[PDB]
Amino acid sequence: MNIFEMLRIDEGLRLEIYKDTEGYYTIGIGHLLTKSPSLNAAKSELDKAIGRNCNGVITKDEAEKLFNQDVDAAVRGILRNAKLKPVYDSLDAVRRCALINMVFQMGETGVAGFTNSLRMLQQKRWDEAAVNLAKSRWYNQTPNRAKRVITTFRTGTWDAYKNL
């Protein structure tokens, strides 16, 4: 299991514009297009992102290309962020994937806000961090995905995904 397979399980693959759990316009493997209510705004962002007139639909290849960019941007983002970098540096390989997953879903800014949880992971207080991470809007809104990530931080293994 690796970061790509993990995120592909959590996000799904859709080749037509869709609305994510929060109601925003998304395409492919969790590639957020716009928070705007307009399907037109969305379709415009889409063509800008692909470099073609897509009219709301893309190919498997295009979806994966966007996915490759997003994962790369997530990693570079963590590495450039004063709050996340040190946490990332401190973790083992599996737990690193867990933090990457959070940043792909909620952005650098959002994860950087989990101050107390970041501190606990850095200290390697596994169980305590899992309990703190569960006290969030994140967990309440997308509980099955949050549980999978949380279990990953808790155990340092891919058990939560070995099912899936």
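This entry, so its header tells us, was determined using X-ray crystallography, 1.8 Å.
The backbone N, Cα and C atoms fix where each Cβ goes, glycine too.
Contacts of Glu11 (mutagenesis position) defined by a Cβ separation under 8 A and a same-chain sequence distance of 6+ are given as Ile29, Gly30, in order along the sequence. The annotation that Swiss-Prot gives for the mutagenesis experiment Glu11 to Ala, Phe, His, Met or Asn reads: Complete loss of enzymatic activity.
Residues annotated as active site, proton donor/acceptor in Swiss-Prot: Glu11 (among others).
Sequence-distant contacts (6 or more apart, same chain, Cβ under 8 Å) of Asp20 (active site, proton donor/acceptor) comprise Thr26, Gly30, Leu32. Under the heading active site, proton donor/acceptor, Swiss-Prot lists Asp20 (among others), citing experimental evidence as support.
According to Swiss-Prot, the mutagenesis experiment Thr26 to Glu carries the annotation: Complete loss of activity at neutral pH; covalently bound substrate.
According to its DSSP assignment, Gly30 (mutagenesis position) is coil. For the published mutagenesis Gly30 to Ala, Swiss-Prot gives the following note: Almost complete loss of enzymatic activity.
According to Swiss-Prot, the experimentally introduced change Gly30 to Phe is described as follows: Almost complete loss of enzymatic activity. The enzyme is destabilized by 1.5 kcal/mol.
Following the DSSP three-state reduction, the secondary structure of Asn132 (mutagenesis position) is helix. Under the heading substrate binding site, Swiss-Prot lists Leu32, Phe104, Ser117, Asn132.
What Swiss-Prot says about the mutagenesis result for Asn132 to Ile is this: 5-fold decrease in enzymatic activity. With a 10 A radius on its CB, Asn132 (mutagenesis position) counts 19 other CB atoms from all the protein chains.
What Swiss-Prot notes for the published mutagenesis of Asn132 to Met or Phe is this: 2-fold decrease in enzymatic activity.
The Cβ of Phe104 (substrate binding site) lies under 8 Å from the Cβ of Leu7, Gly30, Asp70, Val71, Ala74, each on the same chain and at least six residues away in sequence.
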